[PDB]
Each structure stands twice: as structure tokens, then as C-alpha cells.
Amino acid sequence: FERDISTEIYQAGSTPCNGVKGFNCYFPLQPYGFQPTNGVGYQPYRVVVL
Amino acid sequence: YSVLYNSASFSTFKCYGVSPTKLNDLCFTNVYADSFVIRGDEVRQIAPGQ
């Protein structure tokens, strides 16, 4: 039941520096798997957990 | 594989089924390293869905 949305940099161990490429910056990924009206896993299933 | 991943070059590192950092802890059999030369348009030319 924890939530993490800090959106920091995933230091890959490549170097202790602030950057994007080779740093895996940005914890979430923009390429959401929406594949509109096709494929499998096109974002069906709205979830409610009680 | 820690030196291979965290290299001075090897700008393309398309690792699947395992993280680059987890791989250097796993043990396998019959590991194959294939090698070849291609033109510059290499991007997404090696994907399983390619």
C-alpha cells in the first residue's frame, strides 16, 4: 500500500552523475501500452482493490 | 558482464528477460555469442517482433 511518484534518475551504475542517456532518467515510461483497439494488453481492466 | 554493460561505448545494449545488473549474477549453459556487421540502420532491427 505504498506509493512512489518522485520521478528521479535511475542511476544504472554507469556513473554517479546527473543526466539522461546512460542514466535511465525518468522512473515511469511515456510509451504507455495503449495499442488502440488492437493487440493484447491494450489497457483494458480498470482496477479497484477493496 | 559488469564491465560490458558499464563500458566506454556499446551505446546499444538491448537486454531482455533480465536486467543488465542481474545478468552478472546468473549462471547458464551453452551461452552463445553471435557476431556480425550491418549498416547504420540497426535500430529495432534485432527485436523478436521485428
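Heads up, chain A uses Swiss-Prot numbers, so what you see runs 464-513.
Header says: electron microscopy, 3.1 Å.
Note that Cβ sites are derived from N, Cα and C of the backbone, with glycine treated the same way.
Here is what Swiss-Prot says about this protein:
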type	residues	note
MUTAGEN	A:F490 to L	Increased resistance to neutralizing antibodies and human covalescent sera neutralization
MUTAGEN	A:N501 to Y	Increased binding affinity to human ACE2
VARIANT	A:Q493 to R	In strain: Omicron/BA.1, Omicron/BA.2, Omicron/BA.2.12.1
VARIANT	A:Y505 to H	In strain: Omicron/BA.1, Omicron/BA.2, Omicron/BA.2.12.1, Omicron/BA.2.75, Omicron/BA.4, Omicron/BA.5, Omicron/BQ.1.1, Omicron/XBB.1.5, Omicron/EG.5.1
Spatial separation of A:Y505 (variant position) from A:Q493 (variant position) - C-alpha basis, Å: 15
Pairwise Cα distance for A:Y505 (variant position)/A:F490 (mutagenesis position) [Å, integer]: 21
C-alpha spacing of A:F490 (mutagenesis position) relative to A:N501 (mutagenesis position), in angstrom: 27
Local backbone state of A:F490 (mutagenesis position), from DSSP in three classes: coil
Neighbourhood of A:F490 (mutagenesis position), C-beta criterion under 8 angstroms, separation at least six: A:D467, A:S469, A:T470, A:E471, A:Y473
Around the Cβ of A:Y505 (variant position), the count of other Cβ atoms that are within 10 Å: 11
